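First up is the structure itself, then whatever we jot down about it.
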Amino acid sequence: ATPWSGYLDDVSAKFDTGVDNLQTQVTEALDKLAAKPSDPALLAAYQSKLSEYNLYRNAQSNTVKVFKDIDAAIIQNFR
Amino acid sequence: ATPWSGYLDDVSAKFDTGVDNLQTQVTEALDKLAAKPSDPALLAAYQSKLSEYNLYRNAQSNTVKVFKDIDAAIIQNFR
Amino acid sequence: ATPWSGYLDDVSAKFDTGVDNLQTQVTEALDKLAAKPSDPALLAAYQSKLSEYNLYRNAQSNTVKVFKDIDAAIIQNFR
Amino acid sequence: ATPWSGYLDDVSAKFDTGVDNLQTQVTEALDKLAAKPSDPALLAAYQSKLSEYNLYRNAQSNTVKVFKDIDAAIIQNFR
Amino acid sequence: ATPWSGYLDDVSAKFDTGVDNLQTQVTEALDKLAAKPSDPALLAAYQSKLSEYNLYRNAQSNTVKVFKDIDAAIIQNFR
Amino acid sequence: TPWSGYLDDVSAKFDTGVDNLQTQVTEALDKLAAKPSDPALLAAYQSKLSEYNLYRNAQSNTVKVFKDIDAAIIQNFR
Amino acid sequence: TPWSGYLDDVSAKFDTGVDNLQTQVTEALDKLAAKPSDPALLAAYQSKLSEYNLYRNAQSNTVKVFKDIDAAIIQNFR
Amino acid sequence: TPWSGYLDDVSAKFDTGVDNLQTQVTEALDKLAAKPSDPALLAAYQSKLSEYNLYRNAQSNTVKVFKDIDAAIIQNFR
Amino acid sequence: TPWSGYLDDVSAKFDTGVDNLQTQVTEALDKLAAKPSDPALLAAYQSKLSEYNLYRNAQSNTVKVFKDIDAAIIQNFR
Amino acid sequence: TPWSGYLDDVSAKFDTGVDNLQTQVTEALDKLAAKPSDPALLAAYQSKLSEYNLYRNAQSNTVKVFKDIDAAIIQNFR
Amino acid sequence: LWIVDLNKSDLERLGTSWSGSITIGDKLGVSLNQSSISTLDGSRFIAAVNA
Amino acid sequence: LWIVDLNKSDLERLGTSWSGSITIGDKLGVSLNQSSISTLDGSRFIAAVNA
């Protein structure tokens, strides 16, 4: 029933459970900023949140790929 | 059903539904002012409206670009 | 074929069609004033007309320039 | 006979049928913007559509190659 | 049918036939303006026209670059 | 021997469109220098010098805009 | 041609498939070289040169794929 | 050694397309520097300098794009 | 004797072009300050100052243009 | 002498090419810092520093192109 | 070997095309054979001629 | 080995072409053998001659 998770899944989950709340903070920020785009107090916050989101997603992906290639290289030597 | 819309579409449209009527108010004021160009009460209105419209369209396009880059960086790692 | 026109030249035309006859009035006043330069009835009239025409052209050119800058800022983000 | 279609064909076609009409939306929005290149509304629309289309074609072509590389790896062991 | 054309030629020609005659309109309005450089009607015309020609050529060249990028990304995956 | 591009062509269109101002402004200055207190020559030279000021201002900006539009295309070749 | 293998047939499909692009790009280059500052000539050459680039890439990758298929079959005669 | 590859040829076409610009650009500079405050010399120089700028930019980008077409073919020889 | 580049050459062309203006300005300011209220001295000084301004301004804008053409070429060695 | 490679020789050709710039650029700074508001000093420093910029960028880019030629040949010894 | 080619051709084009736009007061207007009304006073027509 | 080549050629172009435009009464534009809009709002004709 519950998902089988491998190892890469555990690695990704460390990031997902690392940024506890950012996933929703970003959306709320956007909603209010879009409601009143001309407020520099809203803008100054949204800029930070969006940048943190970008870095988070990027690091997560790059990490997963490295583990993939280590595993692939070990498996090749079985033959 | 409704014309297919993706994530970027649903982000862009958020701004449009945020600024409920600005798209009309700008043309309204523009016509009123063009009717009598030398009226300070009209000029002081249209300055504000046009400034708001500029900031809105600008911040919209920048945010859509950032969300394109975040995706392309992930897709590249599939291979 | 109809003479093709864009957005910016239609916003430009809005002012020309907003001021119904100012363009001709400005010449008529000059004509009669030049006919009798020392007549104070004519002088205050021509002062009014010319002061009107000057604001007309200024507001026109500035509005066009702002609507150009808003488009160039979006077209840059296509890359 | 009905046109033969394999597993890679299947995987590829899932994207085409997943994006209901994008494939034509991006043609219409082009014919419009081309008819009136200087309207910000048309620009702001086309930026979104063209982004979504670019991401769709990349995710498709990478996924097909990832599958081809598994099949080619298994067939090598029949020897 | 035409001497030859790829898909990019077509995307270009869509602009060249979308702005029906702007090329000649701009080419001649200059020949008016140069012969009497100090008429405000002639100036306001030429301003409005050259802004259109600018934006036209700009968005034209950007669209071609984006389609070239999308094609290169797929051809690269054949091998 | 001579070589001319699109930008210098665009300048030449102005140079040929002001048939003689280039000389008229030079002469009116000499006349005024001969007798500065004549209000006739004063009104003449005011007219000419303003026409020359506009002719030059518009010429340069036009050229500059057509440079920018080309640079923005050559940037996309790569 | 004196002799043409399957790979040659594949390459020739591309060559005969694009009518005249080979010369079109050549002519466009000389035109643009005559007036490097005309926007129309620039916008033309950008297109032709992009098209040419994609043509050569698609051409060269296919030949390789077909080479590897044959090499794999030939190997199993042993 | 009058040896000139395809890239050399592609570049030479521009050199021979702008016959005299190469020196006109220096003539104008020298006569401007002789009297910097003259509108006729300023207006001439602007129009020449800009043409020379766009000339060198188109020249170098074309060369690079051809190099990137060749290298992608030579890679497939293996 | 000391090493000089192309931008140095282009700079020095102006220094040698306006042969003495640096000295003429240094003199005219001294003889003016010696009697600030002679209108012939004021009228002399105004020209030298305006000439110096236009001189230095053209000098620097030229250098910046030639710098950026070269940085644009060097960017493509990769 | 210490061991020096082919890339070292290439690198050093630049340094020995610009005999004195390496120090001219420093003296210019030491002088300009004394009176930051002397236009004769500023006009000189702008030139020296632009030259230095172009020198270092050409140097690094050249070195990298030769590194990638050698690496590409060494790859095929296997 | 004798190779022979022979070719003849004739063509002709003639006549007129018409389109326009008419405006009655502000409230009313009509477009004839054209996608939109010319935002214009009175009437305008065009008669393209080919011969 | 003797190799011989000979060529003759004779050529002739001569005549005229035409196009133009009028405007009447701010009602009618007319254009002949132009794909243009007749943009001038005033009568123009353009001959072309070669010989």
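Residue numbering for chain F follows Swiss-Prot, covering 3-80 in order.
The way this entry was determined, per its header, is electron microscopy, 3.3 Å.
For all residues, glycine too, the Cβ spot is worked out from N, Cα and C.
The annotation that Swiss-Prot gives for the mutagenesis experiment F:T3 to A reads: Can only secrete early substrates such as InvJ/ScpT, PrgJ/SctI and PrgI/SctF. Can polymerize into filaments in vitro and in vivo, but the stability of the filaments is compromised. In this chain, no residue six or more apart from F:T3 (mutagenesis position) has a CB-CB distance below 8 Å.
For the mutagenesis result F:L9 to A, the note given in Swiss-Prot is Can only secrete early substrates such as InvJ/ScpT, PrgJ/SctI and PrgI/SctF. Can polymerize into filaments in vitro, but not in vivo. Cannot enter cultured epithelial cells. A 10 Å cutoff on Cβ-Cβ distances gives F:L9 (mutagenesis position) a total of 23 other Cβ atoms nearby, all chains included. Taken residue by residue with DSSP, F:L9 (mutagenesis position) is part of a helix.
In Swiss-Prot, the entry for mutagenesis F:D10 to A states: Exhibits constitutive secretion of substrates. Retains the ability to display SipD/SctA at the tip of the needle filament. The structure shown retains the original residue.
Quoted from Swiss-Prot for the published mutagenesis F:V20 to A: Can secrete effector proteins; when associated with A-5. Exhibits constitutive secretion of substrates. Retains the ability to display SipD/SctA at the tip of the needle filament. There are 19 other Cβ atoms within 10 Å of the Cβ belonging to F:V20 (mutagenesis position).
Under the heading of mutagenesis, Swiss-Prot lists F:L31 to A and annotates it as follows: Exhibits constitutive secretion of substrates. Does not display SipD/SctA at the tip of the needle filament. Is non-invasive. Can polymerize into filaments in vitro. Taking all protein chains in view, 14 other C-beta atoms sit within 10 angstroms of the C-beta of F:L31 (mutagenesis position).
Per Swiss-Prot, mutagenesis F:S49 to A is noted as: Exhibits constitutive secretion of substrates. Retains the ability to display SipD/SctA at the tip of the needle filament. Sequence-distant neighbours of F:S49 (mutagenesis position) (same chain, 6+ apart, CB under 8 A from its CB) do not exist here.
Quoted from Swiss-Prot, the note on the mutagenesis of F:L56 to A is: Exhibits constitutive secretion of substrates. Does not display SipD/SctA at the tip of the needle filament. Is non-invasive. Can polymerize into filaments in vitro. Over all protein chains present, the Cβ of F:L56 (mutagenesis position) has 12 other Cβ atoms lying within 10 Å.
For the mutagenesis experiment F:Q77 to E, the note given by Swiss-Prot reads: Can secrete only early substrates. For the recorded site, F:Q77 (mutagenesis position), the DSSP three-state label reads coil. Neighbour density for F:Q77 (mutagenesis position): within 10 A of its CB lie 14 other CB atoms from the protein chains shown.
The note that Swiss-Prot attaches to the published mutagenesis F:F79 to A is: Abrogates host cell invasion and effector secretion; when associated with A-76. For F:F79 (mutagenesis position), other Cβ atoms within 10 Å of its Cβ number 19.
Less than 8 angstroms from the CB of F:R80 (mutagenesis position) sits no same-chain residue that is six or more residues away. One entry in Swiss-Prot concerns the mutagenesis experiment F:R80 to K. Its note says: Exhibits constitutive secretion of substrates. Can invade cultured epithelial cells.
For F:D10 (mutagenesis position), the Cβ neighbour count at a 10 Å cut-off comes to 21, with all displayed protein chains included.
The two recorded residues, F:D10 (mutagenesis position) and F:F79 (mutagenesis position), show a Cα separation of 24 Å. Distances between the Cα of F:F79 (mutagenesis position) and those of the mutagenesis positions F:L9, F:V20, F:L31, F:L56 are shortest for F:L9. Within 10 Å of F:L56 (mutagenesis position), counting C-alpha to C-alpha distances, fall none of the mutagenesis positions F:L9, F:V20, F:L31, F:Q77. Within 10 Å of F:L9 (mutagenesis position), judged by CA to CA distance, lies none of the mutagenesis positions F:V20, F:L31, F:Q77.
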